[PDB]
Amino acid sequence: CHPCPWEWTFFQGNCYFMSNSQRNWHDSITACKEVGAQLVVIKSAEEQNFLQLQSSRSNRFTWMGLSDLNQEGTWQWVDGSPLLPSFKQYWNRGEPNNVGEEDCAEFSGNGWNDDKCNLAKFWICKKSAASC
Ligand SMILES: CO[C@H]1O[C@H](CO)[C@@H](O)[C@H](O)[C@@H]1n1cc(-c2cccnc2)nn1
Ligand SMILES: [Ca+2]
Ligand SMILES: [Ca+2]
Ligand SMILES: [Ca+2]
């Protein structure tokens, strides 16, 4: 028994995969579903710091499963849960600014940025680990 599939990173009972290719946000959602996973939805501050650190070290602009597509300015996770007030701190300075209509959230440097949903970026999938 091993808790995660090969090349997946285990963290606090879940498995994480960072892509080595780039897609737009809607295709990133599909990419994760095809491996029985979900474009990463963040549930805790520890998990946030864990993901941002890898995004900073790798220096890769990376999609997360969050958008304000349904209502501009109200951010929602792809599993339907709302962005909580205790997560607003992770936006980068001056963000979210929706310049040129940016509806999808990404890891950018030390925090989050809203960027155009049609741009190709790396992504991270999340699924729960098996019990060994
Ligand atoms: C790399 O990050 C910058 O580019 C991202 C991609 O466009 C943005 O998503 C980020 O917000 C941020 N940004 C853009 C502007 C801006 C551009 C033109 C005129 N006025 C403001 N400000 N900050
Ligand atoms: Ca919009
Ligand atoms: Ca927006
Ligand atoms: Ca922005």
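Here chain A follows Swiss-Prot for its numbers: 253-384, in order, are the residues you see.
So how was this one determined? The header says X-ray crystallography, 2.2 Å.
Heads up, the Cβ atoms here are built off N, Cα and C, so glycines get one too.
When other Cβ atoms within 10 Å of the Cβ of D366 (Ca(2+) binding site) are tallied across all protein chains shown, the result is 23. Secondary structure from DSSP puts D366 (Ca(2+) binding site) in a beta strand. Per Swiss-Prot, the feature Ca(2+) binding site maps to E347, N349, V351, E354, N365, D366.
Feature annotation from Swiss-Prot assigns domain 'C-type lectin' to 263-378.
In Swiss-Prot, the entry for mutagenesis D320 to A states: Loss of binding to ICAM3 and HIV-1 gp120. The structure shown retains the original residue. In three-state terms derived from DSSP, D320 (mutagenesis position) belongs to neither a helical nor a strand segment and is classed as coil. Counting every protein chain shown, 18 other Cβ atoms lie within 10 Å of the Cβ of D320 (mutagenesis position).
Mutagenesis annotation in Swiss-Prot: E324 to A, described as Loss of binding to ICAM3 and HIV-1 gp120; the structure shown retains the original residue. Around the Cβ of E324 (mutagenesis position), 11 further Cβ atoms fall within 10 Å across all displayed protein chains.
The annotation that Swiss-Prot gives for the mutagenesis experiment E347 to Q reads: Loss of binding to ICAM3 and HIV-1 gp120. In the three-state DSSP assignment, the secondary structure recorded for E347 (mutagenesis position) is coil. On its own chain, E347 (mutagenesis position) has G363, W364, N365, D366 as residues at least 6 apart in sequence with a Cβ closer than 8 Å to its own Cβ.
Relative to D320 (mutagenesis position), the binding-site residues with Cα atoms inside 10 Å are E354, the candidates having been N349, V351, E354. For ligand 1, the neighbouring recorded positions among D320, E324, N365 are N365, by Cβ distance under 6 Å. In this structure, the binding-site residues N349, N365 were compared by how many other Cβ atoms lie within 10 Å of their Cβ, and the smallest count belongs to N349.
Checking the recorded positions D320, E347, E354, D366 for a CB within less than 6 Å of any atom of ligand 4 leaves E347, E354, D366, listed in sequence order. Annotated Ca(2+) site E347, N349, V351, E354, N365, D366; additional same-chain residues within 8 Å of its Cβ mean position, judged by their own Cβ, are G346, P348, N350, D367.
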